[PDB]
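Right, one structure below, let's go through it.
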Amino acid sequence: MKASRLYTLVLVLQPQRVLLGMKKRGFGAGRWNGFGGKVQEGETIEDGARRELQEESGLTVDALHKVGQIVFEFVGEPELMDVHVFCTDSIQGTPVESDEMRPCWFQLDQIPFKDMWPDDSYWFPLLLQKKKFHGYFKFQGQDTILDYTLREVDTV
Ligand SMILES: Nc1[nH]c(=O)nc2c1ncn2[C@H]1C[C@H](O)[C@@H](COP(=O)(O)OP(=O)(O)OP(=O)(O)O)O1
Ligand SMILES: [Mn+2]
Ligand SMILES: [Mn+2]
Ligand code: NA
Ligand code: NA
């Protein structure tokens, strides 16, 4: 049995494009990723996801919808990352570059999988098909999956 820490991940997914952020520093630097971070005490997971989206991208949203949950385990780290994945309902402002993320839009036939976390290649297509999912991925370092599980679910 491990302990888990709560994280969020928000995909700003529109009919023909997705907003991703180029991580400028820290965990997963150099890759494109959705927007998110650690849930804080007292806030709901959804509200933490909205907060992190605003802090990281500049976008404010009134509501999200949950699309998945992914547990990440890293060799040499006993704590699991329990990542709650959301998609935006609608957006109403422009993304802003920050110290941590440079946002950029990608057309949905140009999803930059080779420059994203390797697990995204498995679960992001489900997000595009509007399918909810549970996943688990064990990593050696940042590049190598040693074990994983991915399941479509009716309820996240
Ligand atoms: N394998 C992976 N695949 C993926 O798509 N996103 C991942 C991922 N591993 C981590 N992430 C995402 C989840 C979360 O949005 C972010 C990690 O959160 P951070 O540790 O950057 O959070 P915080 O910025 O709150 O932490 P602090 O540095 O303590 O402020 O990266
Ligand atoms: Mn953050
Ligand atoms: Mn972050
Ligand atoms: Na944070
Ligand atoms: Na961060």
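Placement of Cβ uses the backbone N, Cα and C atoms for every residue, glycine included.
Per Swiss-Prot, the features are as follows:
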type: BINDING; residues: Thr8, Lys23, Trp117, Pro118, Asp119, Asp120; note: N(6)-methyl-AMP binding site
type: BINDING; residues: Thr8, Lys23, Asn33, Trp117, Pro118, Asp119, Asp120; note: O(6)-methyl-dGMP binding site
type: BINDING; residues: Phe27, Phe35, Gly36, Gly37, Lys38, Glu52, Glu56, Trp117, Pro118, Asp119, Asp120; note: 8-oxo-ATP binding site
type: MUTAGEN; residues: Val39 to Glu; note: Loss of activity
type: BINDING; residues: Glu52, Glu55; note: Mg(2+) 2 binding site
type: MUTAGEN; residues: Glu56 to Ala; note: Loss of ability to prevent DNA damage. Expected to cause loss of enzyme activity
type: MUTAGEN; residues: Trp117 to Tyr; note: Enhances 2-oxo-dATPase activity and greatly reduces 8-oxo-dGTPase activity
type: MUTAGEN; residues: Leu150 to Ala; note: Reduces 2-oxo-dATPase and 8-oxo-dGTPase activities and increases thermolability
type: MUTAGEN; residues: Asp154 to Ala; note: Enhances 2-oxo-dATPase and 8-oxo-dGTPase activities and increases thermolability
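Secondary structure at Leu150 (mutagenesis position), taken from DSSP and collapsed to helix, strand or coil, is strand.
For ligand 2, the neighbouring recorded positions among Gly36, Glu52, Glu56, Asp120 are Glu52, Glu56, by Cβ distance under 6 Å. The subset of recorded positions (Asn33, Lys38, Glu55, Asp154) lying with their Cα within 10 Å of the Cα of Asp120 (N(6)-methyl-AMP binding site) consists of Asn33, given in sequence order. Looking at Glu55 (Mg(2+) 2 binding site) and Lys38 (8-oxo-ATP binding site), their Cα atoms lie 12 Å from each other.
Nearest neighbour of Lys38 (8-oxo-ATP binding site) by Cα distance, taken over the recorded positions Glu52, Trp117, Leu150, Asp154: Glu52. Taking each of the mutagenesis positions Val39, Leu150 in turn and counting other Cβ atoms within 10 Å of its Cβ gives the largest count for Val39. With respect to ligand 1, the recorded positions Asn33, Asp120, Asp154 contribute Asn33, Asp120 as residues with a C-beta closer than 6 angstroms to one of its atoms, given in sequence order.
Note on the binding-site residues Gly36, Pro118: the fewest other CB atoms within 10 A surround the CB of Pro118. Among the recorded positions listed here, namely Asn33, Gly36, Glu52, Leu150, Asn33 has its C-alpha nearest to that of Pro118 (N(6)-methyl-AMP binding site).
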